Every structure is written in structure tokens, then in C-alpha cells.
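Enquirer: Please see the structure below; I have some questions.
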Amino acid sequence: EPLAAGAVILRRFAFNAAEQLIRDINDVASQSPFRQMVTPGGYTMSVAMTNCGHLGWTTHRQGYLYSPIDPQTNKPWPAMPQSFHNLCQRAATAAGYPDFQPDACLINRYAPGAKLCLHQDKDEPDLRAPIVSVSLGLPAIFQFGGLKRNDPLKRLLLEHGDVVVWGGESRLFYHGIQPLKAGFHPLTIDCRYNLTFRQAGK
DNA sequence: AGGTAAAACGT
DNA sequence: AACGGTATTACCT
Ligand SMILES: O=C(O)CCC(=O)C(=O)O
Ligand SMILES: [Mn+2]
């Protein structure tokens, strides 16, 4: 059974690339550090975030926004690493989205207890483009639902190297991550990373 | 008129 | 602890 219409999980797809990906996460973060963003309502997110590529996802007083500038450094987000771009292209192709051209990569870091409550990815103007989501390090339970928040959820464990792609009919589906269980991973030690690639501009 | 925050407490 | 209320509103543009 496939994940959903237009959605697939490619288990361990990024396993072989993982060590290089993690080195490049560290390189990106050395320029635009991980930070826990504050919601418009004033709550600090448990996930720590940074971005690379032309556009980075951020919170603002006024809402959510894709911006070419890191508001913490006041400099452009770091360029998207070639390792990221290549892995993304290969995964998108395997998932049936060969033409995907991301201009944005959000890097999520989960410490024990960190979560991402059910939400839609909808700040992108071109919804024809899929989301490509790469898991690294400790395992997490990914929720994948429907167009409505109360639509029944699938819960899938995402392990190191797993890639999830959604788009088309499932592009706007609600999804999230349940509070991260503590553990050990030889490459990330005590955390999970996720890379989410999007076409956020035009 | 439409977009939209909640990507965030009680049972 | 899985499910669902809340935005059933108050602001922007
Ligand atoms: O960490 C994940 O697997 C999901 C991340 C996510 O939903 C997002 O970046 O919008
Ligand atoms: Mn998301």
C-alpha cells in the first residue's frame, strides 16, 4: 500500500548519502545557526531550524514567511549544498516527480521531546511542486493525514535515511511529528535531523 | 471578500 | 495518551 495519492516513502533512500548530508548540515549551520523560532502567538517552537538555498521558512510577528534573508544574521541563507540538491533530485525522480526544482531547504533539528504539531505546508505559491522530506538520525513517528485536520492519521516510523515525498492530490495534506523519543544514533548522537526541500518561490 | 494564525490545552 | 477544540475571532490586504 502506497502512502497516499501522489505520496510515497522511499525507505533508507538517503542511507548512503547520510554522512555527507550531515557534514553539510553542520556547514550550513556554521553560517546560519539553528534557532528555535517564536510563533506569532508567542510560543517558542521545540524544533530548532535553519535554512539553505534561495528561500528559507521563518516565523514573524505577522505570520509565516519565506525570505531570502536570515533574520538572525541579516545575510542570505547559505547556498544549498550540492549533496542536498543531488539527493533531492534523485529522490524526487524515484518518487515520480522528475521535474522538481527546489529553491528552498528547511533543516529541522529534533532534541528529545521535540515535536511538530499537525499542520499543512501551504506558504508556497506553486502547489504543483512536491515536498521532499529526508530523515536523519534518531527515529520519529510521522503523522500523515488528509485535507482536513480531523481526517484519519497514518502513523509511520521514519528511520535514518528514509525519504518521504508528497504532492499532487496529497500536496496539502496535514502532517506532523510526535514528540521525539530519547536515544542514541552513531551519526547524530542524540538528535534527529530532517531536510525538507520545496519550491517556495516561482 | 479572502486569507489566516494554532508549525501552538482538556478529556 | 489519542483525539480534537480553538479561529465560534480578530486582524490584515
Ligand atoms: O520533520 C519532519 O519529518 C517534518 C518536517 C515538516 O513537516 C516541515 O518541515 O514542514
Ligand atoms: Mn510540514
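The residues of chain A that appear here are 13-214 by Swiss-Prot count, in order.
Backbone N, Cα and C atoms are what each Cβ position is placed from, and that goes for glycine too.
In case it's useful when we look at the structure, here is the feature table from Swiss-Prot:
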BINDING   A:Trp69, A:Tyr76, A:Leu77, A:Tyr78, A:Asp135, A:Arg161  substrate binding site
BINDING   A:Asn120, A:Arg121, A:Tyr122, A:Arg204, A:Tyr205, A:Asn206, A:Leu207, A:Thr208, A:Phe209, A:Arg210  2-oxoglutarate binding site
BINDING   A:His131, A:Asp133, A:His187  Fe cation binding site
MUTAGEN   A:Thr51 to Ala  Slightly reduced activity towards single-stranded DNA containing 1-methyladenine. Reduces affinity for undamaged DNA
MUTAGEN   A:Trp69 to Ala  Abolishes activity towards single-stranded DNA containing 1-methyladenine
MUTAGEN   A:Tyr76 to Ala  Reduces affinity for damaged DNA and activity towards single-stranded DNA containing 1-methyladenine
MUTAGEN   A:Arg161 to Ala  No effect on enzyme activity. Decreases affinity for damaged DNA
Enquirer: Let me make sure I understand the structure: which of the binding-site residues listed (A:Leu77, A:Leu207) has the fewest other Cβ atoms within 10 A of its Cβ?
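Expert: The binding-site residues A:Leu77, A:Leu207 were compared, and A:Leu77 has the fewest Cβ atoms within 10 Å.
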Enquirer: Starting from each candidate's C-beta and looking 10 angstroms out, tell me which of the recorded positions A:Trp69, A:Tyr76, A:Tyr78, A:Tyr205, A:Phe209 has the most other C-beta atoms.
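Expert: Compared across A:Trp69, A:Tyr76, A:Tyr78, A:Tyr205, A:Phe209, the most Cβ atoms within 10 Å surround A:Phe209.
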Enquirer: Consider the recorded positions A:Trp69, A:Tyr76, A:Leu77, A:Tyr78 and say which one has the Cα lying nearest the Cα of A:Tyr122 (2-oxoglutarate binding site).
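Expert: Looking at Cα distances from A:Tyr122 (2-oxoglutarate binding site), the smallest one goes to A:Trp69.
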Enquirer: Compare the Cα of A:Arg161 (mutagenesis position) against each of the binding-site residues A:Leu77, A:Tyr78, A:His187 and report the nearest.
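Expert: In terms of Cα distance, A:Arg161 (mutagenesis position) lies closest to A:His187.
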Enquirer: Restricting to the chain of A:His187 (Fe cation binding site) and a gap of 6 or more, list residues whose Cβ falls under 8 Å of its Cβ, or answer none.
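Expert: Listed in sequence order: A:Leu130, A:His131, A:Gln132, A:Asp133, A:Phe154, A:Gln155, A:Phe156, A:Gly157, A:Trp178.
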Enquirer: Measuring Cβ to any atom of ligand 1 with a strict under-6 Å cutoff, which of the recorded positions A:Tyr76, A:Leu77, A:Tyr122, A:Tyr205, A:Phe209 qualify?
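Expert: The ones that qualify number zero, so the answer is none.
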Enquirer: Residues with Cβ closer than 8 Å to the Cβ of A:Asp135 (substrate binding site), same chain and 6+ apart in sequence?
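Expert: Listed in sequence order, they are A:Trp69, A:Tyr76, A:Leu77, A:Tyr78, A:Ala212.
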Enquirer: Cβ under 6 Å from an atom of ligand 2: which of these binding-site residues qualify? The list is A:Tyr122, A:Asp133, A:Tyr205.
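Expert: Going through A:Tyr122, A:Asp133, A:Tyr205 in sequence order, those close to ligand 2 turn out to be A:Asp133.
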Enquirer: Tell me the Cα distance separating A:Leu207 (2-oxoglutarate binding site) from A:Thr51 (mutagenesis position), rounded to the nearest angstrom.
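Expert: Rounded to a whole number, the Cα-Cα distance is 20 Å.
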Enquirer: For the recorded positions listed here, A:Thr51, A:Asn120, which shows the highest count of neighbouring CB atoms within 10 A?
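Expert: Per the Cβ count, the most surrounded site is A:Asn120.
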